[PDB]
Amino acid sequence: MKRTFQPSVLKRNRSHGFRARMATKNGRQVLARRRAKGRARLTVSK
Amino acid sequence: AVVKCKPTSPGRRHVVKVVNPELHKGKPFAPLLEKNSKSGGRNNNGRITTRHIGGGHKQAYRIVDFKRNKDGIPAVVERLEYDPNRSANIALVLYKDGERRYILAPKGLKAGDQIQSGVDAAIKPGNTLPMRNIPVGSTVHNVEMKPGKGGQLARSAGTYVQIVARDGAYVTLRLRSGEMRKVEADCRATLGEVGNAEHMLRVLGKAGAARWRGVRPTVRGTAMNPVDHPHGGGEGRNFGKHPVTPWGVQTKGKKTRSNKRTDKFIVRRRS
Amino acid sequence: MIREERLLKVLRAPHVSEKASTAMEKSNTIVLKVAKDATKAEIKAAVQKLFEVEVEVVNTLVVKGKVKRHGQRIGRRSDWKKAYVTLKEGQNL
RNA sequence: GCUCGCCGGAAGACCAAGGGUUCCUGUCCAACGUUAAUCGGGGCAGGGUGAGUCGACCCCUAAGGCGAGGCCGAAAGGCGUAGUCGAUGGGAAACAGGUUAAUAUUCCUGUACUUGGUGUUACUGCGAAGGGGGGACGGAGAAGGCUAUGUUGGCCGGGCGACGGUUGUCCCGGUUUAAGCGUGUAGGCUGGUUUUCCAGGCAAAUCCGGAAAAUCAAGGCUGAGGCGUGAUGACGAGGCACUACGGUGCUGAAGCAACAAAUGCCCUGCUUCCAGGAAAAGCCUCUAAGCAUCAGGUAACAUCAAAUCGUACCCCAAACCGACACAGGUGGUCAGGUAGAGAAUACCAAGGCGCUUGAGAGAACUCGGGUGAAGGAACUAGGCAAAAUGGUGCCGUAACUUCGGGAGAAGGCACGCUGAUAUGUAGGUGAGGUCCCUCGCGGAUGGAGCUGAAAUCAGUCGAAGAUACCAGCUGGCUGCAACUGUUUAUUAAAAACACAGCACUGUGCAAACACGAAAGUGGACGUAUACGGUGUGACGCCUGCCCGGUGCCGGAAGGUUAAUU
RNA sequence: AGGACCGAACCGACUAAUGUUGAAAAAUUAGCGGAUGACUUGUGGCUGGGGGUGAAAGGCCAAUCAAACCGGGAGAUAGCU
């Protein structure tokens, strides 16, 4: 049966990528929280 | 012509089509076209703001001359064309200086006919004059509401306005609603009725014919749950509410006009 | 013209393999590990000025590094750039 | 290695997405593999992805996103103009053969093509963000011309048969060849060409649009395929020779014709219909400012460039999405033979597989199937399930009906093979020849060869000829819903929803209404034959009485009545 | 010509059996409906939680829905166990 995760790299990067996060104050706050936590990977980009 | 379909399938049994054999069979005049993508009745917030709009056939926009500003220059009707963007047929016309324009096709208009706009124009259908030059008791259409703005009233197939009086800088018009309205005498109108008067006599015959026109199904409030509509709910079929819109406003008799700015231009409501 | 500086940086190694030896003895092609940002023009000029042979054409590809495990710990080797450099029938590197 | 079995519109092949070394070679068998494992998509090491022409990048835009100023909003922000992004669409160019353990339209061989930079000689009005043309567009249908491809014959090579026969109208195999260049065909579209003038195309235009004159009868555009060339080549059945028996090395005949034939191509055509069918650039053309014997442009020539990134491998799957080496899910392309209407179905080809536990035994019981005396729904909530019917042609077919239907109603007959009609018919295809020629890929006659149903008559085998697979059960009365549709993803598919139609009601356009503190936006680039809301639900005959209650609509005297003073 | 007819692909899901620590957190097998349309499908886009979207089942909005998910108020409160 068709499951929920249907991967597409373009859609992934557009919805969750670094530039999408940088485009709004709330996304920038995501990156601030993740940096403060010390995440090795801030976004889906890499 | 208004022709009845033969019942060779149930979806054809009730179809009544309107076949104008005078309409051009080729493509529209390409310089007067524009792209017109569809809304699905959604606004710039991406929200549905008018229900029951979606799908239907792709349509190119035809730039129609509602202003009729080439005054004093005669024009000959090239041909009549189908316009998907409106009920009325349109006419491709050729001006003597080589300009081509689309106009609303008035009743009686044919290829070869002569049309003219402006103060001097003859009193005959297709001609456009300021209403201070049109006799009281004339039938007109494509009537301006502000001088120079372009026609806004009596544009649908078969519609028209009656100039009932002329007083000072104003004329009293009868509209199709039956409303009496004052419009400035400097406003232009085109003589005659809008053509294609048999438009109202077509019968779609099937659900799919409504879908071709971009009309999506209407669900009755009484078929819904209370959360969805004020009419919603009930074990079996129940009503016991006063009929109301989905947003709770009475929908059988309650008047909704509130425009104090324009109240002065109305002489008598439509009744 | 490309500075001698750059040309002394662009070439890293001869690539030694059976396909490389086959290319040498069948098509007069030398196979070279080159800097990742080296272009065909730069590789041509460097080989022509430092091995004093005359170059027909350079073909390039990028080799992607292999994911590996050193003591159950995940690493990855570096991407490197390989150059097939055709020499003109009588140059004999 | 030999046999057997399975798939073959796939269980073969090639991509896109997604994955990321799983690819190839060596070596190892702890763990991983539902067993063992010498094996592996497992461990470890090395190797492997080669582009001016494929794709990305790039030029161009769609929906939509962002958005200088700007408008709006406590702040955050929202909207949006100029712009600038954004493919799933438009835009330059390469093919065949050979080669590696693993890449190839990328390497090699042979033969091509495209865009730009410079520089020659020749001619010369060049130039935009502006104008015009073009690009540039739906659905359905029909038929003609083809090709892919197949069959048969001819040809060439090979063969004479493990058991009766097999020098023959016998058997096996092969009979392939591209882009490009030349030719402009079947066929489709449009009448050209020149002079004069003009309220139009933001300004000008020699361009386009328009009006008029003269003149002429074929001009222009588009266009499959064929033919020629590419090719005195390559490929090629096979044969000989090595062999580290893995695959190479060496050499290589024939390479024609007829017929059939697409869902592919002409075709973005043609015919027809209403629901009326992107954009922008590249491209062509016009001029403005500008330049004015210059730079700039148009042809032929030389010469330089065409970067960068992807390219292995899986890809209906053991490599992607499903926790698994999971009977699930996943868009596009290719399309052989016999039978068949067919991409159904059966058996096969090319190609790929036997699904990572086996060995016995032959109890009950369970699962999936086969057959069954006599009876035939007695079973059961209910014929649930099963059995049955099933094709083509022709005969024949009721009530009722909105005249279409109902209808494949029902019911019934024929059906294999062989021979004759007719040494293979009707039909289709069609060569040589001859004739004409405004001269060719021509037209007319011509009819060789090829191909080929169906029918009838006569015989003939079986229990049975639509013999397998495949493939309607039928009829009568009645409720409900007109109908085709839609729905509770995962216990409900219905009488529920929708529906065409009908009615009421709102709405005069800065519409009513909706989203939004607002600006705005949708409604709609619509205008009462329109648009919103509500109820009813095709169609036919119809739709009675009640305004006391509640709501809505109108009223404007009297009472009561806010802030205010 | 047709929301026309029969029927593959394709889309769906009416009946039965199996399966129910499944081969599968909805499938398999044998039948079944639509199959030029109100059809189906790829790629990308837009609508955001009292909000969307809904041919309307309170359906669906990432195996979650009479108010999603994640974090925070937060050690909510719990005459109850």
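Per deposition record, electron microscopy, 4.5 Å.
Cβ coordinates are placed from backbone N, Cα and C, and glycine is handled just like the others.
In Swiss-Prot, a published mutagenesis experiment is listed as C:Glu18 to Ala, annotated Binds normally to ribosomes; strongly reduces trigger factor binding. DSSP gives C:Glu18 (mutagenesis position) a helix state.
There are 7 other Cβ atoms within 10 Å of the Cβ belonging to C:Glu18 (mutagenesis position). Experimental mutagenesis at this site is recorded by Swiss-Prot as C:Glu18 to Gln, annotated: Strongly reduces trigger factor binding.
A coil conformation is recorded for C:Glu52 (mutagenesis position) in the three-state DSSP classification, outside any helix or strand. C:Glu52 (mutagenesis position) counts 9 other C-beta atoms within 10 Å of its own C-beta, drawing on all protein chains shown. Where Swiss-Prot documents C:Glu52 to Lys as a mutagenesis experiment, the accompanying text is: No effect on trigger factor binding.
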